[PDB]
Amino acid sequence: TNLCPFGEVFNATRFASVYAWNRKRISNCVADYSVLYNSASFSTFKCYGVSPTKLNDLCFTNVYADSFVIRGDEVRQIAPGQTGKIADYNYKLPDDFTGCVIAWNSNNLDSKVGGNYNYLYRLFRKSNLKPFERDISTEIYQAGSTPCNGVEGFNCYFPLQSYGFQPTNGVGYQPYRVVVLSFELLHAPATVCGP
Amino acid sequence: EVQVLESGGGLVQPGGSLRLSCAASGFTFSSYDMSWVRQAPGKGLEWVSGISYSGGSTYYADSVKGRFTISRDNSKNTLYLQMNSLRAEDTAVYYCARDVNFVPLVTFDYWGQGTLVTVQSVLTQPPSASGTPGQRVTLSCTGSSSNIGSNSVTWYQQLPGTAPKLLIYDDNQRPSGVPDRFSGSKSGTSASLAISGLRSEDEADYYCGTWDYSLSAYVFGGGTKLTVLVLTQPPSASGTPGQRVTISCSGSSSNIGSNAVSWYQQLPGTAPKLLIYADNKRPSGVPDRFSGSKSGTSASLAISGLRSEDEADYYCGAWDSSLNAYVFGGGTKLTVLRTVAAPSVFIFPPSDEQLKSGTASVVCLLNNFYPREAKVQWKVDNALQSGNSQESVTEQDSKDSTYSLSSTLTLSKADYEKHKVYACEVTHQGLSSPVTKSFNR
Amino acid sequence: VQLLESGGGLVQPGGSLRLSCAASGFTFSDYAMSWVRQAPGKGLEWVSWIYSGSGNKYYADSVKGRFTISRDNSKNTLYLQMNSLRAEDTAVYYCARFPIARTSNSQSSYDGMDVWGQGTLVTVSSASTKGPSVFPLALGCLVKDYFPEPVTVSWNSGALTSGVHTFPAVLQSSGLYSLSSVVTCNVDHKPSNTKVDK
Ligand SMILES: *[C@@H]1O[C@H](CO)[C@@H](O)[C@H](O)[C@H]1NC(C)=O
């Protein structure tokens, strides 16, 4: 009856930038998703491919908690088939998504007067990010023909831009922490079940 | 299909009860927040209540606070509004709206067909706004720092007799199915929608909706029934209205050959507008006639179908890989070939406050004349001015597409009375016979 | 999307001042920013361009050293310190948003100069200001001996709009500008801060 340590994911004191989103494996465990779904802290609980009411009924081989911090106006980019600068460039979900997305406002945790520049996002990369891919590489984005030897300038923009997370920003610009539960079941025995 | 049917509306009596039930299919109904919105017959939308994804948090409008219970049964994926102790003001049509996003950035995309139940707005949106076909109409919402400033502003277009339709969400974006014509805007505690060009299908009621972190409700807007009633570049290209003018600029390989050219249209007295951003591509909000094409080192801006709004300075700009500078073109002065007009000629003797000021500035004017080439000679009793008169011509008129020129002769206070008659002779193609009003002292 | 410039006014030759460009309506950190000069009645002369403070700042060949561009993404502002100003720099400065991002779904001015602010006006001259003098004259009204350009001239405070032609001011021997509005006249001179109803 070892309950799943969702506290180390949802209640973590320091989340990760959306480009370098953390991924925690959950298995050898029992997880009650009804507590998360019936929690008032979460502003968004969008389940794709499954239904949250039946989450405790099903079992999967393992769960992946993909934790990051995005902008409010940007939370709608964590749905399957969405496009933009987070979905296409930072964290892509396949249209055949079997999981859930859990977004809660975290202004009082990840904002700072003057800007919480500790959170970043990837404006620049060659191709759209493959679903469930992350790229932590900070390589100068050559947008032009001329190789410029890795100096930040025209057609050599730094690929990562910072998030301006101030407590006075409008809700669409406030830091929302997002945890994506990706559910995987296969020939390996279903190990993470729900009460 | 993400359709949301709804029923439970009919004839009831004040002080009674009524159960409205709407069933949603095609999406995970148990993951999206939903809400009940109300529209009185011939009145703006009034947001009744709203229930979260889990059904745990419920929000109610203070006009209906304490007497309506919003409920949600996820097993059957249906959602209910229990109306109790009804009033006469509740006779309206009810919709249940799917909420795309969490609160506060509420976004109502899919709406029910409408249940006819028979038994003030925070956002001071204008009661109405009149537009014309092809116009650029800005209908502006207005709210406090809790309504507009902190939460997303969403614009709904309700056609007469239909459910509302989302146009703008998150203050800037548009759904998949809304033309780019509509553009959101938000500044401080005031939001707005800009419709660039209007058609017969823009005749609808436009509402602005925003959540409140203080009022804890999704206040709507009021009405606003929209009614339809070096880059070497040529110095001055031109063409007749309806023609296709080619403005071709050329730099170098570093200037333009290996970098993306852009074309900007600076109307007189206004900031430039980017008409072309790639070598070929064109930003939204610009007429499709403004084509661009960069062949090798020469970029061509083709303006087809000139009009009175097409006369402006068209600059081409491209980044330099060598000089490291966004070098602009010389600036092509595009003007339309209008039929030669008749210069209306006027003259003014200097006022007596000129005499009290110590100078005398006598002015001669030529209004509504084409083309730009025209001369004014100050014939002061068969005598010509010697390099003292100064004149500047207007730009081509925004609507009449014609010119206006004013010549000012600034002479000494004692010079005004030492002579008796002052006159200005005009030389223009539109008036072969010179026209002059000879005022006297 | 709107960019508002502030800091345009009287400048002594060789002086120092600061243009501040407040940018709203877009994620300020994602788009490059630039300043563009326009001498009165002349073409667009690019001033400078920036994307990141720690990155490379690009300047026009004629302004290298005497200009300094900077950003403040917390305030969503673009700053331009201009010092040791020379005579030819009297102009109108536009704050222009130069997009560089490509979202692969809908290109939005990915390499152009997308949106231009209203632009301020900088006069690098030691000459002092002088209040406009309005003289009523197709009804017209001259406005002479005001320094510097611009002055906002209108008929009936904007009530009468059709037929109001305004011609650009001129540089006289005294160095004092003059326009006239032709069809009461409202003449509003911001640098001298005088509102005149004649
Ligand atoms: C986070 O902490 C709060 C403290 O009130 C608790 O209620 C909640 O269950 C915690 N969440 C997790 C995932 O441990």
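Here chain A follows Swiss-Prot, giving residues 333-527 in order.
Determined by electron microscopy, 3.3 Å, according to the entry header.
Using the three backbone atoms N, Cα and C, a Cβ is placed for every residue, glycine included.
Swiss-Prot has this to say about the protein:
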{"type": "DOMAIN", "residues": "A:334-527", "note": "domain 'BetaCoV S1-CTD'"}
{"type": "MUTAGEN", "residues": "A:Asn343 to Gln", "note": "Reduced viral infectivity"}
{"type": "VARIANT", "residues": "A:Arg346 to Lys", "note": "In strain: Mu/B.1.621"}
{"type": "VARIANT", "residues": "A:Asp405 to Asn", "note": "In strain: Omicron/BA.2, Omicron/BA.2.12.1, Omicron/BA.2.75, Omicron/BA.4, Omicron/BA.5, Omicron/BQ.1.1, Omicron/XBB.1.5, Omicron/EG.5.1; complete loss of interaction with host integrins"}
{"type": "VARIANT", "residues": "A:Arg408 to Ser", "note": "In strain: Omicron/BA.2, Omicron/BA.2.12.1, Omicron/BA.2.75, Omicron/BA.4, Omicron/BA.5, Omicron/BQ.1.1, Omicron/XBB.1.5, Omicron/EG.5.1"}
{"type": "VARIANT", "residues": "A:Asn440 to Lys", "note": "In strain: Omicron/BA.1, Omicron/BA.2, Omicron/BA.2.12.1, Omicron/BA.2.75, Omicron/BA.4, Omicron/BA.5, Omicron/BQ.1.1, Omicron/XBB.1.5, Omicron/EG.5.1"}
{"type": "VARIANT", "residues": "A:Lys444 to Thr", "note": "In strain: Omicron/BQ.1.1"}
{"type": "VARIANT", "residues": "A:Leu452 to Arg", "note": "In strain: Delta/B.1.617.2, Epsilon/B.1.427/B.1.429, Kappa/B.1.617.1, Lambda/C.37, 19B/501Y, Omicron/BA.4, Omicron/BA.5, Omicron/BQ.1.1; Contributes to cellular immunity evasion and increases infectivity"}
{"type": "VARIANT", "residues": "A:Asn460 to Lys", "note": "In strain: Omicron/BA.2.75, Omicron/BQ.1.1, Omicron/XBB.1.5, Omicron/EG.5.1"}
{"type": "MUTAGEN", "residues": "A:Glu484 to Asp", "note": "Increased replication in human TMEM106B overexpressing cells"}
{"type": "VARIANT", "residues": "A:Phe486 to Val", "note": "In strain: Omicron/BA.4, Omicron/BA.5, Omicron/BQ.1.1"}
{"type": "MUTAGEN", "residues": "A:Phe490 to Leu", "note": "Increased resistance to neutralizing antibodies and human covalescent sera neutralization"}
{"type": "VARIANT", "residues": "A:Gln493 to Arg", "note": "In strain: Omicron/BA.1, Omicron/BA.2, Omicron/BA.2.12.1"}
{"type": "MUTAGEN", "residues": "A:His519 to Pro", "note": "Increased resistance to human covalescent sera neutralization"}
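Positions of the features from Swiss-Prot, shown on the structure.
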residue: A:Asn343; record: mutagenesis position; Cβ contacts under 8 Å, 6 or more apart: none
residue: A:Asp405; record: variant position; Cβ contacts under 8 Å, 6 or more apart: A:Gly504, A:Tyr505
residue: A:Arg408; record: variant position; Cβ contacts under 8 Å, 6 or more apart: A:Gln414
residue: A:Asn440; record: variant position; Cβ contacts under 8 Å, 6 or more apart: A:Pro499
residue: A:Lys444; record: variant position; Cβ contacts under 8 Å, 6 or more apart: A:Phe497, A:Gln498, A:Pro499
residue: A:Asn460; record: variant position; Cβ contacts under 8 Å, 6 or more apart: A:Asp420, A:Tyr421, A:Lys424
residue: A:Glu484; record: mutagenesis position; Cβ contacts under 8 Å, 6 or more apart: A:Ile472, A:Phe490
residue: A:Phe486; record: variant position; Cβ contacts under 8 Å, 6 or more apart: A:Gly476
residue: A:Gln493; record: variant position; Cβ contacts under 8 Å, 6 or more apart: A:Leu452, A:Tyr453, A:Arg454, A:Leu455
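The 10 Å shell around the Cβ of A:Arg346 (variant position) contains 9 further Cβ atoms across the protein chains shown.
Checking the recorded positions A:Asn343, A:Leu452, A:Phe490 against ligand 1, the ones with a C-beta less than 6 Å from an atom of that molecule are A:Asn343. Each residue contributes its Cα atom, and for A:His519 (mutagenesis position) and A:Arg346 (variant position) these two points are 35 Å apart. Neighbours of A:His519 (mutagenesis position), defined as other CB atoms within 10 A of its CB across all chains, total 5. Candidate recorded positions A:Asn440, A:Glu484, A:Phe486, A:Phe490 yield A:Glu484, A:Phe486, A:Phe490 as lying near chain C, with Cβ-Cβ distance under 8 angstroms.
Proximity to chain B, taken as a Cβ less than 8 Å from one of its Cβ atoms, holds for A:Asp405, A:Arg408 among the variant positions A:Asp405, A:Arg408, A:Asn460. The Cβ neighbour count for A:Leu452 (variant position), using a 10 Å radius and every protein chain shown, is 20.
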